[PDB]
Number of protein chains: 4
Amino acid sequence: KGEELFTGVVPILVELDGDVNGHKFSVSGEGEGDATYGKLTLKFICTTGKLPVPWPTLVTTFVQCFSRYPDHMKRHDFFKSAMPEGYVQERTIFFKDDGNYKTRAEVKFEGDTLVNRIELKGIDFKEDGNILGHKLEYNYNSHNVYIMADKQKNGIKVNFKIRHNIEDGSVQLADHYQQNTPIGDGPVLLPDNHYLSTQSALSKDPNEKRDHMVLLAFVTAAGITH
Amino acid sequence: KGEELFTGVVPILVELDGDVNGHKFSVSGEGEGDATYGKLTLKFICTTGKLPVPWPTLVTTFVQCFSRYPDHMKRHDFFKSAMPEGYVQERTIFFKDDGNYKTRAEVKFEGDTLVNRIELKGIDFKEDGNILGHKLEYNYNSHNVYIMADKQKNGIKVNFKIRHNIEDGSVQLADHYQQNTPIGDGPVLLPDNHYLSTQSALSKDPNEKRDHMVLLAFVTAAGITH
Amino acid sequence: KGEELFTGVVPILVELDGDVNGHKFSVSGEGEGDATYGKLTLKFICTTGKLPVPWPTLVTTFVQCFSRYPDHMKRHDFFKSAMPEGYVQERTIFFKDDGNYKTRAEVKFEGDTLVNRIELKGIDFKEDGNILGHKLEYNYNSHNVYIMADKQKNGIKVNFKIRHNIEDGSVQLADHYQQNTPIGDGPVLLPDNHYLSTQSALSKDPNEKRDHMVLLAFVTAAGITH
Amino acid sequence: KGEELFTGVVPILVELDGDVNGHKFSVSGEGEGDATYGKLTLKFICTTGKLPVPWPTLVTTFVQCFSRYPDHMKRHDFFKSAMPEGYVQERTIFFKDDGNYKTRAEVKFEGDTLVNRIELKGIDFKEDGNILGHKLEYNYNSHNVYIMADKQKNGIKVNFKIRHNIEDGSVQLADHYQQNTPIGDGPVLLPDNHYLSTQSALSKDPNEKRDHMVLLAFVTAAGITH
C-alpha cells in the first residue's frame, strides 16, 4: 500500500552532511521522480563552496523507491513497501586502492515530498589519489545492482561495483556494500533475489555559478519471471 | 572506421519538414550525442508556430548511430559503419485505428556535425483522434527495437511498436516499419538479428516561449553473445 | 483457451517427407512436451535409410506451442492460441553460400497428440558443400527467435539465423524466414514483438541401429515487460 | 589457463555421502559435460537402496565449471580458473518451514575426469514435511544464481533460492547460501557481480530398477557487458 504514493510525479529533497579526511561539506538537492518510468531528475548544489571530492563519487549516495518495478515484479519492491515511514539506507563504499565512504541515510516522506537525508564519512583517502586529486571524468556508466532479502533484519542487502572512468583512460572501482531496513513497524515486502539496471546522465546548468551537479537517472528492476 | 567518429561528444542538427493532413510545419533541433554512453540530448523548436501533432509522436522520427553497442557487439553496428557518408532511413508509422506517417531521412555528417534531415507526410488522420485531437500524454515508454539485415539493399530492416499513453488511460500504438540503406557504396557492417533497448525523457525548457521539446535518450544494443 | 491444452505433458508426433536435390527421404519422430517448463523430448528415425543431409539442419523444421511463455507474457502466445485447430508453419531456410530448404507444415492436435506434419524441398545444394558433404558437427547453439504479428494474415512473421558449427572450425549460417497462419478462422492472439530463447541437446540412443536423432529442447519467451 | 580443460567433452564423476535426520545414504553419478554449450548429462544411482529425500532436492548438490561463460565474460569464470586443482564448494540449504542441508564438496580433476565428491548433512526435518514425506513433484524450474567475489577468501559467494513444486500446487523454497574457495595456490579470477541462468530436465531410465535420477542441465552466465 506504499506503491500508490509513487503513481504520479513526486517532489524530491536531498540533503547531505559530509566529511572526507577532515574536509567538511554540505550539499542540498531537489527535483522530482516519476517511478512509473523509473525516472528521476535532480540538481545538487555544494552549499559550503567547492566540493572536496568529484561529483560522480556521490551519485549513488544522493532513492531506489523511484525504480520502475514492472507489474510482474511488484511483489518484490521493498523500497516502496516501506513508505510513507521509510527506510534507513546504509553503505560502505570502498574505492579501490584509496579510501572508503560510510554513509547512513533516512529515505521517507515528509508531507508529499520524498526526502533523502544523509550523513557521510570518508576516511583514509590519498591526498593525491583519484578522489581527492579530482582525477575522475564527469560521466557515468550503467550498472546492475543486486538485491537480496535479509530476513533477519526485516530488510534487504544490496551489492554492486560502480565503475568511474579516470582521466587517463583507466577505471576506478567503487565497491558498494549496502543494507536497507524499515523505519516503521508496518509489514514490508521481502523480495526474492533480483537486480536493478541503472543509467545516469550528469550535466551542468550554464547559469549556475555554485559548484553543482545536474543528474537524470533511469532505473528498472529485472530478474524475476516467476 | 565509421565508429571512430563517435568516440567523443558529437554535435547534432535535426531538421524536419512536415505535412499532416495538409497542416504544414517545420521543426529544427540541436544538441549532442555521446555514443560511448548511448546518450543524447536535443532541444526541438516548431519554427512555424504550434505543432499540429503531439510532440511524443515525433520522437522516433527526430540518429541510431548514437546507440551504445557493447564491445562484444561492435561487428553488428550498421549505423556507425555507414559513417561519414550516412544512410537513408525510411519509415511507415501506423497509428492504430488512425492515420499514418511516412518519413524519409538522410542521416550523415556535414562537417563535424551529424545531421538528421527529414521529410514527413501524414495522411488519413481523424480530426477527433488522439493525434490531431492532442490526447497523448507528454511522457514516453521504454521499447525494444528489432534489427535484421536486408542483404539485397546492403542495409537493414527494423521493426517495433511504440506505446503512447493517452490522457483517458488507454495506450495508442504506433507500429513502425523501417528500412535503412547506406548512402555510400563501400562496405558496411550487416548485422545478425539483435535489438536496441531505449529510454526517453521528455521535458520543457522553462525559459522558452515557442512550442518545443527537450529530449534526453539512452539506447543500448543487446541480444547477441556469439 | 488453446493454452489449457498444454498445462500437462502432451504427446507429440512428427512426420516429414523430404526431397533435397532429388534425394528423397522420410523421417518419423515421437516424444512429448511439457510447455509449463518450455521443454520437449523427441526421437527421430530416418525410415528410408541414411539421411542425405545432416541431422542438425532439420532440428528447426522438426512445435513452438511447447515454448514457455511466462505469465506476464501469456497474451503474446500465438502458438497455443491457435490450438486445437492448429496453424500452418512455412519457412524458407537459406544456407549461406549454398542451397535452401522450403518447408510447409501443419501443426495441430489429432486426438490427444500434437502432431507436426511436414513437407520439405531442398534445391541448389552443392555436392561438395557442408550440407550434402556432411561437414556439420553434431551439436547445436542457443538462439534468439524474433516474432512479430502479421495482422493481414491473422498470423505471425518470425526471423532468426541458426549457427551450425562446421568440422573445419567455421560456422555455417542458415537464415530462417518464417510465417505462421492459423488453420481455424476464430480469433487468435496476435502478439507484440518479442523473442524466444532456445537451447537444444542432440544425442544418440545407444540401442538404435537406424539413422536417428534424440533431441531435448528448452525454449522460453522474453522481451516484453508491459 | 584452466579454461582450456573444458573446450571439449569432459567425463564427470559424482559421489555423495549423506545423512538426513539419521537416514544414511550414498549416491554415485556419472556422465559428461560440454561447457562450450553450458551443457551436462548425468545419471545418479542411490547405491544404498531407496533415497530418503526427493531427488529434486539434491540437484543443486550433485559442477558450475560446466557453465557457458560467453567470450566477453571469460575474465569472470572463477570455476574454470581454479582448475585442475579445484575448489571447495560449501553450502547451507534452508528448506522453508523445514530442515536444512549443509554440504561440503571437492570439485577437481582426477586425471581427465571432473569429480564432485560431496558430504551432506541434513538436520531438523519434519518427519511428515515435504522433504521426508516425499511430497515434491519430479520436475524442476529455471533459476538465476547470483555470484559475487569474496576477495578476503580468494573465492566467491553465491546466493539463489530454488523453487520446488509441491504435489498440492504450492511451492517449497530452498534458500541456498554458498561459498567457493580454491584448493590450489595458483591465481584465480575473482569476478565482478554476475549471475548464471539455469535449466534442468529430470527423467528416468526405463530399464534401471535402482532408485535413480537422469539429469540434463543447461547453464549460461549473464550480467556483464563491460
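Following Swiss-Prot, chain A shows residues 3-64, 68-231, kept in their order.
If you check the header, you will see the structure was determined by X-ray crystallography, 1.8 Å.
Placed from the backbone N, Cα and C atoms, the Cβ positions cover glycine too.
Feature annotations, reproduced from Swiss-Prot:
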type    : residues    : note
MUTAGEN : A:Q69 to M  : In Citrinine; leads to excitation and emission peaks of 516 and 529 nm, respectively; when associated with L-68; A-72 and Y-203
MUTAGEN : A:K79 to R  : In Topaz; shifts the major emission and exitation peak up to 20 nm; when associated with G-65; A-72 and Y-203
MUTAGEN : A:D103 to E : In mut1.27; shifts fluorescence lifetime from 3.03 to 2.85 ns; when associated with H-145
MUTAGEN : A:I128 to V : In EBFP2.0; shifts the excitation and emission spectra to shorter wavelengths and increases quantum yields compared to BFP; when associated with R-30; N-39; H-66; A-72; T-105; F-145; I-150; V-155; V-171; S-198; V-206 and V-224
Give the number of CB atoms, excluding that of A:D103 (mutagenesis position) itself, located within 10 Å of its CB. 18
Through the lens of DSSP with three states only, how would you label A:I128 (mutagenesis position)? strand
Structural state of A:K79 (mutagenesis position), classified by DSSP into three states: helix
Does A:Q69 (mutagenesis position) have same-chain partners at least 6 apart in sequence with Cβ under 8 Å from its own Cβ, and which are they? A:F84, A:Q94, A:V150, A:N185, A:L201, A:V224
As a whole number of Å, the Cα atom of A:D103 (mutagenesis position) is distant from the Cα atom of A:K79 (mutagenesis position) by 38
Spacing of the two Cα atoms, A:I128 (mutagenesis position) and A:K79 (mutagenesis position), in whole angstrom, works out to 38
When DSSP is mapped onto helix/strand/coil, what comes out for A:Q69 (mutagenesis position)? helix
Simplified to three states, DSSP reports A:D103 (mutagenesis position) as coil
Given a separation of at least six residues and a C-beta threshold under 8 Å, show me what packs close to A:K79 (mutagenesis position) in the same chain. A:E5
A:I128 (mutagenesis position): tally of other CB atoms within 10 A of its CB: 12
